[PDB]
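Colleague: Take a look at the following structure, please.
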Amino acid sequence: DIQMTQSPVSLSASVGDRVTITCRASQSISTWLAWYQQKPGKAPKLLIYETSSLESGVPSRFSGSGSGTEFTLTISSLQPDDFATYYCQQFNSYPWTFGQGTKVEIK
Amino acid sequence: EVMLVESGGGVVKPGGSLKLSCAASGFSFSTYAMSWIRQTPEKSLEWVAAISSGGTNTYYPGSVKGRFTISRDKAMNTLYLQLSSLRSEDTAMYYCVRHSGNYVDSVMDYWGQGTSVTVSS
Amino acid sequence: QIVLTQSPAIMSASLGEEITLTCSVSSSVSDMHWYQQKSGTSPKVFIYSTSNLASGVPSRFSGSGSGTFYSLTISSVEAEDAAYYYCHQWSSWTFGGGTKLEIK
Amino acid sequence: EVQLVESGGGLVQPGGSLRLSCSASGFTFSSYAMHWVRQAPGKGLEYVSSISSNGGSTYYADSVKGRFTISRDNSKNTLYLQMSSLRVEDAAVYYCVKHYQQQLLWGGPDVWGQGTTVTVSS
Amino acid sequence: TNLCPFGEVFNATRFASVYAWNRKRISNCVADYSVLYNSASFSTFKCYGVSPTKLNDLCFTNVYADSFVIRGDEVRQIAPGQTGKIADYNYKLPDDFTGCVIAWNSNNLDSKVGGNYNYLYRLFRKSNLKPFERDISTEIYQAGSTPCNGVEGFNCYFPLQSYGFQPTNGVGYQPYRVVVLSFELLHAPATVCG
Ligand SMILES: *[C@@H]1O[C@H](CO)[C@@H](O[C@@H]2O[C@H](CO)[C@@H](O)[C@H](O)[C@H]2NC(C)=O)[C@H](O)[C@H]1NC(C)=O
């Protein structure tokens, strides 16, 4: 039961901004983390897997980083098809504890 | 300064055999490993032959092991790739490649210019 | 065995802007090299050990990554970067696909 | 083309029962262990249940276990989620995920389903 | 002038796997490291604190030869200071080392056409290794609040994965045999001189 803090919980960012969303655990997992992107109204989609590996078919502007306790996602230039929420999820310990949510509304 | 040329490419018969020569001079030849890198005309490169620096370690992939015998002679400072019993998959652009370390593990620094080989009648 | 995949097939970013390239491995490898060919010319080396620029490449190129994901990103692309960019490692026997970066 | 889809769902009074279904096609079903993950509406995600590659081992979260059971069928390409002793906290959508690996269980989901709305009322 | 057994540690008929490697002590010997150096059949002959050509007129008191088999790409992690899978879970060298690390290719020797599944390596461990420390413990591993006691269920996994050693694998995934020649100096007379 490794509860993960995902911060900031809500922000806004215009088109072309470099945004960074960080996800920090309590117990130190070892590079077993995956991100997601949940468009409002349907299922999540696996974007980043194993903390660095970009999944196929995903635009390459997404890039996960970080190792140890805290982990960070970043987007180079924000596109108008990315106003969704991004959850983080560990899978080191087998009880899976997901993130909190980040409602990125574009202003 | 450093330069590697290829000569001996043409058209051969299916099932035919010939020898691709790669002349090399300008650097210390017997202290570096070298390799052959081929390119099918779908422009997808592919490792095809690898020799060590001294000559005691020779490496081939699982498809051409038993058809391609690499060679090395430090007297004339050349490199020979003895092709034999060619299928329809060996129509490619063959390159001569110099490594950086004393083994095949290091990066490929300098390349040749390229020779044309095709398997057609 | 290892197949090295690059996606998508042909990438395009407009002049002076930032693009990045991917080279995804089916297992874990330590390093990753990046060779580059132009049209009708033999390929040449740009990056050895994922982060070191070769003697001859401009110093705008970079890249990082370890394990199962390797990168080559350009902070501001130029018109001479109209080429194929092949990734390759020690442990493959087969090169990457090659995302032909053409300008937009 | 790997794809998952579920059916069932609906409403149930507290204390009732419901069996869910996860019918998958497009991959080797017996070599890929699959799990359920739920999400209350307007809230975050949550993990609920799982199963091994051949129905050998199961592991649920401690907050739900005892009242649930899972079952799968390698001959029918289906996965079932049989619920009993239902409460108000289970009123959620129930996605169906699958593994990135084969027969090893130590991590990584690969693709997610579409979910089917389960809610409770009176 | 009776030379030391190095024909027992190098051209052996079967090495051991890395998670239980083979430690062998050298005593009452006279070696000649130039024959090791001027054989030119080895791929990576790196010495880490003594110069290799001056090794013959350097008289020690005990030499330890460790032998194991790793992947070809992981020979970088048998150096002082490197970390990775093998380095922090299988065979860790201390960062004050003085010895010679030897490596050469062995595909023909350790690879069947179906593939040898008897070379294994440690994948899961609680913490890292202090140096020169083997851990042959076939107990299952565990993560959050509940222990397994041998069930091998979810959250519990065998601490070993198998090397896949096929004859068409790559020059960097072929099985490489390494030998970590390691020197010491105890308060004792000179026993190996050269
Ligand atoms: C392990 O055994 C081989 C087989 O004898 C040794 O190879 C010999 O090496 C000596 C030293 O140069 C040569 O004179 C022989 O001709 C080699 N024998 C051959 C080629 O059959 C090898 O040196 C041995 N390893 C060690 C560490 O001594």
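All residue numbers given for chain E refer to Swiss-Prot; the residues shown span 333-526 in order.
Structure method, as recorded: electron microscopy, 4.0 Å.
Placed from the backbone N, Cα and C atoms, the Cβ positions cover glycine too.
As a published mutagenesis entry, E:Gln493 to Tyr appears in Swiss-Prot alongside the note: Reduced host ACE2-binding affinity in vitro. Looking at Swiss-Prot, the entry for mutagenesis of E:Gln493 to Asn says: Reduced host ACE2-binding affinity in vitro. What Swiss-Prot says about the mutagenesis result for E:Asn501 to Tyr is this: Increased binding affinity to human ACE2. E:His519 to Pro appears in Swiss-Prot as a published mutagenesis result, with the remark: Increased resistance to human covalescent sera neutralization. For the natural variant E:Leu368 to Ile, Swiss-Prot gives this note: In strain: Omicron/XBB.1.5, Omicron/EG.5.1. The structure shown keeps the original residue. The note that Swiss-Prot attaches to the natural variant E:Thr376 to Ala is: In strain: Omicron/BA.2, Omicron/BA.2.12.1, Omicron/BA.4, Omicron/BA.5, Omicron/BQ.1.1, Omicron/XBB.1.5, Omicron/EG.5.1. Annotation of the natural variant E:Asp405 to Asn in Swiss-Prot: In strain: Omicron/BA.2, Omicron/BA.2.12.1, Omicron/BA.2.75, Omicron/BA.4, Omicron/BA.5, Omicron/BQ.1.1, Omicron/XBB.1.5, Omicron/EG.5.1; complete loss of interaction with host integrins. Annotation of the natural variant E:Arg408 to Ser in Swiss-Prot: In strain: Omicron/BA.2, Omicron/BA.2.12.1, Omicron/BA.2.75, Omicron/BA.4, Omicron/BA.5, Omicron/BQ.1.1, Omicron/XBB.1.5, Omicron/EG.5.1. Quoted from Swiss-Prot for the published natural variant E:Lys417 to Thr: In strain: Gamma/P.1. Per Swiss-Prot, natural variant E:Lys444 to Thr is noted as: In strain: Omicron/BQ.1.1. Swiss-Prot documents E:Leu452 to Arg as a naturally occurring variant and attaches the note In strain: Delta/B.1.617.2, Epsilon/B.1.427/B.1.429, Kappa/B.1.617.1, Lambda/C.37, 19B/501Y, Omicron/BA.4, Omicron/BA.5, Omicron/BQ.1.1; Contributes to cellular immunity evasion and increases infectivity. Here the residue is the original one, but Swiss-Prot notes a natural variant at this spot, E:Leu452 to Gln: In strain: Omicron/BA.2.12.1.
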Colleague: Quick check on the variant positions E:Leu368, E:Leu452: which one has the highest count of other Cβ atoms within 10 Å of its Cβ?
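Modeller: Going through E:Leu368, E:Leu452 one by one, the largest Cβ count within 10 Å is at E:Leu368.
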Colleague: Can you tell me which of the recorded positions E:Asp405, E:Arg408, E:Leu452, E:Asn501 is spatially closest to E:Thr376 (variant position)? Compare CA atoms only.
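Modeller: Result: the closest of the recorded positions to E:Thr376 (variant position) is E:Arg408.
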Colleague: Sort out the sequence-distant neighbours of E:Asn501 (mutagenesis position) for me: same chain, 6+ apart, CB within less than 8 Å of its CB, listed by position.
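Modeller: E:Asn501 (mutagenesis position) has long-range Cβ partners E:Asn439, E:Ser443.
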Colleague: Using C-alpha atoms, which one of the recorded positions E:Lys417, E:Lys444, E:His519 comes nearest to E:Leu452 (variant position)?
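Modeller: Closest by Cα distance to E:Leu452 (variant position) among the recorded positions E:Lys417, E:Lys444, E:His519: E:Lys417.
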Colleague: Count, for each of the recorded positions E:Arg408, E:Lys417, E:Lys444, E:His519, the other C-beta atoms lying within 10 angstroms of its own C-beta, and report the residue with the smallest count.
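Modeller: With the recorded positions E:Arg408, E:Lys417, E:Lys444, E:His519, fewest surrounding Cβ atoms within 10 Å: E:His519.
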Colleague: When you measure from the Cβ of E:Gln493 (mutagenesis position), which residues in the chain that are at least 6 apart have a Cβ under 8 Å away?
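Modeller: Long-range Cβ contacts: E:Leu452, E:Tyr453, E:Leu455.
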Colleague: Using C-alpha atoms only, work out the spacing between E:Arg408 (variant position) and E:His519 (mutagenesis position) and round it to an integer in Å.
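Modeller: That comes out at 33 Å between the alpha carbons.
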Colleague: Near ligand 1, which of the recorded positions E:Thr376, E:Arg408, E:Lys417, E:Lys444, E:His519 are found, taking a Cβ distance under 6 A to any of its atoms?
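Modeller: Going through E:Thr376, E:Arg408, E:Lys417, E:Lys444, E:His519 in sequence order, none turns out to be close to ligand 1.
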Colleague: Of the recorded positions E:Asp405, E:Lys417, E:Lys444, E:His519, which one sits closest to E:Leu368 (variant position) when you measure Cα to Cα?
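Modeller: So, of the listed recorded positions, the one sitting closest to E:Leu368 (variant position) is E:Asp405.
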